[PDB]
Amino acid sequence: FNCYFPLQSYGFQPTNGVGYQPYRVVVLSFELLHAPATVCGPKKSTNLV
Amino acid sequence: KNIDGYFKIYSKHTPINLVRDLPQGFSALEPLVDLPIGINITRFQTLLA
């Protein structure tokens, strides 16, 4: 009464629908601080004339 | 040396013949590696074996 265990398990069964199936989700966050860069994307390259 | 967050290290290895605890002459120190850390430093300490 007026008390509840807050954590509960997921019902990820093979028969679940699109709205209940499991989905491996990843959230990619970026950060621009005063410190310098550390990871920059791949740059294009070409032959040497 | 601390270059606005980029800590640089120069080095040189040469033989000597110690006579007065500090061999004199001339040499040139080559660079070793750049370190994009970005952390303020004001003191240091040696690690002896």
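Residue numbering for chain A follows Swiss-Prot; the residues present correspond to positions 486-534, in that order.
Positions of Cβ are set from backbone N, Cα and C atoms, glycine also.
For the mutagenesis experiment A:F490 to L, the note given by Swiss-Prot reads: Increased resistance to neutralizing antibodies and human covalescent sera neutralization. If you take the C-beta of A:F490 (mutagenesis position) and look for same-chain residues 6 or more apart in sequence within under 8 angstroms, you find none. For the recorded site, A:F490 (mutagenesis position), the DSSP three-state label reads coil.
Per Swiss-Prot, mutagenesis A:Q493 to Y is noted as: Reduced host ACE2-binding affinity in vitro. There are 7 other Cβ atoms within 10 Å of the Cβ belonging to A:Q493 (mutagenesis position).
Under its mutagenesis annotations, Swiss-Prot gives A:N501 to T the following note: Reduced host ACE2-binding affinity in vitro. Same-chain residues at least 6 positions away in sequence with a Cβ under 8 Å from that of A:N501 (mutagenesis position) are, in sequence order, A:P507.
Swiss-Prot documents A:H519 to P as a published mutagenesis change and attaches the note Increased resistance to human covalescent sera neutralization. A:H519 (mutagenesis position) falls within neither a helix nor a strand when secondary structure is assigned with DSSP, and so counts as coil. If you take the C-beta of A:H519 (mutagenesis position) and look for same-chain residues 6 or more apart in sequence within under 8 angstroms, you find none.
If you take the C-beta of A:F486 (variant position) and look for same-chain residues 6 or more apart in sequence within under 8 angstroms, you find none. Recorded in Swiss-Prot as a natural variant, A:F486 to V carries the remark: In strain: Omicron/BA.4, Omicron/BA.5, Omicron/BQ.1.1.
Here the residue is the original one, but Swiss-Prot notes a natural variant at this spot, A:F490 to S: In strain: Lambda/C.37, Omicron/BQ.1.1, Omicron/XBB.1.5, Omicron/EG.5.1.
Where Swiss-Prot documents A:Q493 to R as a natural variant, the accompanying text is: In strain: Omicron/BA.1, Omicron/BA.2, Omicron/BA.2.12.1.
Among the sequence features in Swiss-Prot, the natural variant A:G496 to S is noted as follows: In strain: Omicron/BA.1. In the three-state DSSP reading, A:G496 (variant position) counts as coil. Its Cβ taken as reference, A:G496 (variant position) is surrounded by 9 other Cβ atoms within 10 Å in the chains shown.
The Cβ of A:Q498 (variant position) lies under 8 Å from the Cβ of no residue that is in the same chain and 6 or more residues away along the sequence. Swiss-Prot gives this note for the natural variant A:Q498 to R: In strain: Omicron/BA.1, Omicron/BA.2, Omicron/BA.2.12.1, Omicron/BA.2.75, Omicron/BA.4, Omicron/BA.5, Omicron/BQ.1.1, Omicron/XBB.1.5, Omicron/EG.5.1.
As a natural variant entry, A:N501 to Y appears in Swiss-Prot alongside the note: In strain: Alpha/B.1.1.7, Beta/B.1.351, Gamma/P.1, Theta/P.3, Mu/B.1.621, 19B/501Y, Omicron/BA.1, Omicron/BA.2, Omicron/BA.2.12.1, Omicron/BA.2.75, Omicron/BA.4, Omicron/BA.5, Omicron/BQ.1.1, Omicron/XBB.1.5, Omicron/EG.5.1; May enhance affinity to human ACE2 receptor.
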